[PDB]
Amino acid sequence: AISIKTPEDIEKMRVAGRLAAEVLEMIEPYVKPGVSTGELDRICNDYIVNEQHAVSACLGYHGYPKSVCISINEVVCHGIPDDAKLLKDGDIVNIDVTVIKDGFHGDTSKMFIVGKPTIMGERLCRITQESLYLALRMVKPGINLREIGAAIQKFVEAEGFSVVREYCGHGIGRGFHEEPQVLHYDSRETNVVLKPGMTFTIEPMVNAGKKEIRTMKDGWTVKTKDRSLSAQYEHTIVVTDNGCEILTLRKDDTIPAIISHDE
Ligand code: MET
Ligand SMILES: [Co+2]
Ligand SMILES: [Co+2]
Ligand code: NA
């Protein structure tokens, strides 16, 4: 079943969502050539534990050994921070943060460009964020989740990119991954009509080349089969009476916090 959050639950998710967003705001200035992904992870964990008094939902989860996921270039998702993996000028990097506070999860990710913005990968990142924003603008009671995945795929493909099929957004709350699965492509047989108080993520993974992926020697890391660049952005939301509220909004987002579809 998909749980409907109570008003108190939603308030706790506002807090957890803000904390996850804060991690991404904090880490940004550290993302520069020469830093290791292991160091970035250490800085994130320190902040989550010691400044936010929260805990990483990733660390220990199905044995995952780090506190955030950091995915560079052709890595699609679930890249494992490593002390020896150094960022280079021109890299694109996803950092994906999930924190638990007061029993509730907040889950969000964004892309960072290492160095100047006008590089191979910039347009991929921008379009990936735009695909997330397109989807967020659709969320309201009475829409079928089917429609949202179809819209993401149509947009991404019209931009000359492909959508990763094997990974999806998810319900979230007291649990990390709850019902429903939020597909980012058109699947005629879905699904699920949205209702106020549902909380879930949208997190499209978009490849510059072909859609196919390969899962690596470590039980987590996913790369593009063609080693083309891949980008992802993620937000956690709550469905409101006439739209949604974006719980993991950051200072650099360019979409409104609260989206309303009423006249
Ligand atoms: C190591 S679990 C990482 C999960 C990821 N934060 C997600 O959005 O599902
Ligand atoms: Co995430
Ligand atoms: Co997620
Ligand atoms: Na990538």
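Swiss-Prot numbering applies to chain A: residues 2-264, in that order.
Note that Cβ sites are derived from N, Cα and C of the backbone, with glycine treated the same way.
Some features that Swiss-Prot has for this protein:
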- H79 to A: Reduces activity 100000-fold for the Co(2+)-complexed enzyme, but only 2.6-fold for the Mn(2+)-complexed enzyme (MUTAGEN)
- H79, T99, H178: substrate binding site (BINDING)
- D97 to A, E or N: Reduces activity 50- to 580-fold depending on the metal ion bound. Binds only one equivalent of the divalent metal cation with affinities identical to the wild-type enzyme (MUTAGEN)
- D97, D108, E235: divalent metal cation 1 binding site (BINDING)
- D108, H171, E204, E235: divalent metal cation 2 binding site (BINDING)
- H178 to A: Reduces activity 9000-fold for the Co(2+)-complexed enzyme. Binds only one equivalent of the divalent metal cation with affinities identical to the wild-type enzyme (MUTAGEN)
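Shown here: features listed in Swiss-Prot, placed on the structure.
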residue: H79; record: mutagenesis position; Cβ within 10 Å: 20
residue: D97; record: mutagenesis position; Cβ within 10 Å: 22
residue: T99; record: substrate binding site; Cβ within 10 Å: 29
residue: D108; record: divalent metal cation 1 binding site; Cβ within 10 Å: 26
residue: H171; record: divalent metal cation 2 binding site; Cβ within 10 Å: 19
residue: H178; record: mutagenesis position; Cβ within 10 Å: 16
residue: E204; record: divalent metal cation 2 binding site; Cβ within 10 Å: 23
residue: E235; record: divalent metal cation 1 binding site; Cβ within 10 Å: 22
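You'll find the Cα of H171 (divalent metal cation 2 binding site) roughly 16 Å from the Cα of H79 (mutagenesis position). Separating the Cα atoms of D97 (mutagenesis position) and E204 (divalent metal cation 2 binding site) is a whole-number distance of 10 Å. Within 10 Å of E204 (divalent metal cation 2 binding site), counting CA to CA, the recorded positions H79, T99, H178, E235 contribute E235. Within 8 Å of the centroid defined by the CB atoms of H79, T99, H178, the record's substrate site, lie the Cβ atoms of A58, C59, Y62, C70, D97, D108, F177, excluding the listed residues themselves.
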